[PDB]
Amino acid sequence: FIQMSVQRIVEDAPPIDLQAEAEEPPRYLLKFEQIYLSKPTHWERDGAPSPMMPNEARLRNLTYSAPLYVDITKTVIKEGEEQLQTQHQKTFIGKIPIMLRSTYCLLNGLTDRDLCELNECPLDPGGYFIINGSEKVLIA
Amino acid sequence: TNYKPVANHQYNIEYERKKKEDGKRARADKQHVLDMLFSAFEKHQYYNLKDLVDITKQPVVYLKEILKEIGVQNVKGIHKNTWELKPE
Amino acid sequence: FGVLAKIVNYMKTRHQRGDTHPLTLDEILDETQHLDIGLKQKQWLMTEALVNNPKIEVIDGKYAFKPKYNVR
Amino acid sequence: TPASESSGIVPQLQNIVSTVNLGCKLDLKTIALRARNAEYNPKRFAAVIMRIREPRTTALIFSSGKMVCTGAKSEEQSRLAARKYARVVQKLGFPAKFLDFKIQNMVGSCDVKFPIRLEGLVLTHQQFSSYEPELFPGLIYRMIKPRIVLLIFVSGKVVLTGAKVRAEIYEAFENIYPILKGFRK
Amino acid sequence: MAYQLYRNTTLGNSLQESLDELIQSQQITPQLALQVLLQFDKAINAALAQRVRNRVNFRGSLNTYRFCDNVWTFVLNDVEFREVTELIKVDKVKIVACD
Amino acid sequence: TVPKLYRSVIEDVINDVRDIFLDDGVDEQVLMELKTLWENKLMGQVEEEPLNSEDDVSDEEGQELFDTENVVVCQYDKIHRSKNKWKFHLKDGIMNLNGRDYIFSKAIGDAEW
Amino acid sequence: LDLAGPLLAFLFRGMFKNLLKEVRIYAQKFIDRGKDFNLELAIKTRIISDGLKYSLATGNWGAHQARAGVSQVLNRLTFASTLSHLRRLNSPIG
Amino acid sequence: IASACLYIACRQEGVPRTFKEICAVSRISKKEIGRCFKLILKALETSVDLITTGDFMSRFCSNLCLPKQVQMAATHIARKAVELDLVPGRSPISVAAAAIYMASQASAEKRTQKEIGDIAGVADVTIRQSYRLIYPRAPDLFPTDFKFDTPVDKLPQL
């Protein structure tokens, strides 16, 4: 879902087409390029990012979410003249929850001792989201 | 991501364009108005206020003060509801 | 034809003066800064078409008494 | 008797804005086309700007007859020059009068000759001071009774805005001098 | 785009004083008199807009200043217009400007 | 300078006006007569009635001359004012400075009111 | 069996459609009045995050009343309990 | 009104944000958020404390991904600078940025001036001006324990 489905949904969405309604008034087009995804991060009261460990999100009633970014591209096509591309960049569009011990967790490639240092059971299977501190499993 | 501007650039160009004129415009030609509506009422028998405004270059309240004297608004019209004309 | 409606507006302000008198087209065209040529003739054809529907009364002889109700 | 023996620096007035009615409605496009030292654009503003250079003061003439004048050092100078504007207004062939002269505001610059620290000044006199450096480098102090809104700067210079009569603004600097002294450097 | 500001230019004035006396004698039909200058305006304006390729600065002071509806008139005693030497004090430089 | 213009202005003018005067089309040379005649000639208180006791102030500066005939016929881009210093971003600068004709693209400078 | 991926992808299709709709509305509001639109100001960043969060917390999958009980709080009584909860199926008998 | 209220709420709770950061996330310009801010303060008859240099740290340095050492050094530098009256009448954001510039270009993880001015609120010229103000008293402004990957001798001049 996070590697081949979100980008499929985003790149298979029609380019948002806009033309000024109020001599061929300006026309604006937007297309969504690659999706970028990050590590599950937190933002304290002072706005500083700090990696959100799973145990902390269980203690502090947090969601184990990862900020989602997508490259958008504008196109100012106007008055039968040259266009202005202006590819914005990675742009924040949300926070997709992260399944514990998936490839995109902060626990994906850590050994037993590292898991213990982060205060996690090396036998815990994974496969449950942390939504508001409570672990949730998606029954098939 | 969302990064620190003195002012957003779109609003900046809106301002820099409002550095051209003022929507509270002047006016001297009261006879002018009928010249265009002679030729153009075949396109719209009743023209909107937003129609007259850009064809003219006058503020809205003064243009409306004249449009009271010259014509009447077609409150119930087949196309829409806007300002018709007394022929004379 | 638009200049004609403008002449109608002129005679309306003339009523507003209250000095309304039997007139003709040449003096109005002069005072409104317009000429007297065959253009006046085609616009007078339009003006007679107006005389067929002159709710703002424009009669040929002694005339211009628009208001259907008029005393002072 | 003065509150202080030194009694302060007695700030020097800088600008005065005075409004005067020219008595009756007057056209501007005509005054504009006949004026010598003026500018007029109904797109720019709704009046005919002009200046005389005897006291080096500019002024505004409105179509409604009410005028304003600004840029005078002396209040008597401001009055006489606001009337001198009506002088040319009448001498362009228009019925100009001088009913209802009044000065509506004037500003006073000063200096205390010593640096200031404003953080204590806003921590203690909080109720009337607002000092957000990102908006503007200075302290906006609003004294209740004198009705003068002061601008205290770190270099010591304090500008007094919103004066009605010269004695009024003269009071305010000696009012703030005992407040301003203690918070110094 | 033709500009009517060139009514008083020496070149325009000379063309005007030519057409006046010449159409006086019915060298051409009288109606073309003004239309000649009306077309002449754009012919001046294109060259004045893109053909010219140089500019200079100046210095001085002014007595009065004017901004009627769209005319910027300067009663300037601009002493010098110096590319090399316009040192002779131009006494009453009447800068008239539009658009 | 100025004839360096007129060599390609009035000629380029008349090249266009060819059809403008051919709308009537009286002889070519009889019109070239005037075409070159161009160059032939070119070659408070209640007692406030005394607004003028002697006067409030009469404008001491009086010219009413337009002495030098330089109508500096240039279109303006922006004219901004300092306290008293006047700034310039002039354009299309034709003039008759000190009796001497000059034209130039732009012009800038200072002034004092 | 829709395990975890296609389920969330349903929601993500919906929520990306909704975000693009809101971007269209906002940018249209701005272009109509003759102003450019700042793209970052258009993205309503609550949509995707809040949608996925709500659906995973409560357990309804939008029409929210279509599916109910897909997200259960994980049992931690015994390791077998967790380990059998992470491998459970559910017949749709509706 | 809403952006002014958000600014006042962020200020009252000890996590101040610059006006530029609130113009960043809102349709309104800075010189309207400021008017509405002063009007709301005069209207509700309340007041908000002073923005200090230390309140802007811990977001600036963390968003630049500087380590904790550089940030405690920058905070101490800014506090000592504002106590020594070295930066008279400047803005807190400006002295904060200059302190971060010193702590960065005196440490392992060093950042460019354009980048700091980007991420905080500040133009490059203002950063170099405040830095020129705090540069002469270079070793005196630092904290005692600090490893200088470039020693205080060649603190980059600008």
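Since chain H takes its numbers from Swiss-Prot, the residues it shows come out as 159-316.
Recorded method is electron microscopy, 4.8 Å.
Note: Cβ is positioned from N, Cα and C throughout, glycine not excepted.
Note on H:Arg185 (mutagenesis position): other Cβ atoms within 10 Å of its Cβ, all shown chains, come to 15. Reduced to three states, the DSSP call for H:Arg185 (mutagenesis position) is coil. According to Swiss-Prot, the mutagenesis experiment H:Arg185 to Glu carries this note: Reduces interaction with SSU72; when associated with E-193 or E-200. Inhibits interaction with VP16; when associated with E-193. Inhibits RNA pol II transcription activation induced by VP16 but does not affect basal transcription; when associated with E-193.
Sequence-distant neighbours of H:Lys189 (mutagenesis position) (same chain, six or more apart, CB under 8 Å from its CB) are absent. For the mutagenesis result H:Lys189 to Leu, the note given in Swiss-Prot is Reduces interaction with VP16; when associated with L-185.
Quoting Swiss-Prot on the mutagenesis of H:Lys189 to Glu: Inhibits interaction with SSU72; when associated with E-193. Reduces interaction with SSU72; when associated with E-200. Inhibits interaction with VP16; when associated with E-200. Inhibits RNA pol II transcription activation induced by VP16 but does not affect basal transcription; when associated with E-200.
Summarising the environment of H:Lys200 (mutagenesis position), the number of other Cβ atoms within 10 Å of its Cβ, over all protein chains shown, is 12. Quoted from Swiss-Prot for the published mutagenesis H:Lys200 to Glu: Reduces interaction with SSU72; when associated with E-185 or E-189. Inhibits interaction with VP16; when associated with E-189. Inhibits RNA pol II transcription activation induced by VP16 but does not affect basal transcription; when associated with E-189.
If you take the C-beta of H:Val283 (mutagenesis position) and look for same-chain residues 6 or more apart in sequence within under 8 angstroms, you find none. Quoted from Swiss-Prot, the note on mutagenesis experiment H:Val283 to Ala is: Reduces DNA-binding.
Quoted from Swiss-Prot, the note on mutagenesis experiment H:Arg286 to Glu is: Inhibits interaction with RNA polymerase II; when associated with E-290 and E-295. H:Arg286 (mutagenesis position) is surrounded by 17 other CB atoms, counting those within 10 A of its CB over all protein chains shown.
The secondary structure of H:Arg290 (mutagenesis position), as reduced to three states from DSSP, is helical. Counted within 10 Å of its Cβ, the other Cβ atoms near H:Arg290 (mutagenesis position) come to 12, all protein chains included. Looking at Swiss-Prot, the entry for mutagenesis of H:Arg290 to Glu says: Inhibits interaction with RNA polymerase II; when associated with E-286 and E-295.
A distance of 35 Å separates the Cα atom of H:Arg286 (mutagenesis position) from that of H:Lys200 (mutagenesis position). Taking 8 Å as the upper bound (exclusive) on CB-CB distance to chain B, the mutagenesis positions H:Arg185, H:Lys200, H:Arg286 give H:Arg185 in sequence order. Calculated from their C-alpha atoms, the gap between H:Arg290 (mutagenesis position) and H:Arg185 (mutagenesis position) amounts to 35 Å.
Secondary structure from DSSP puts H:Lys200 (mutagenesis position) in a helix. Geometry remark: H:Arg185 (mutagenesis position) versus H:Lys200 (mutagenesis position), CA distance 23 Å.
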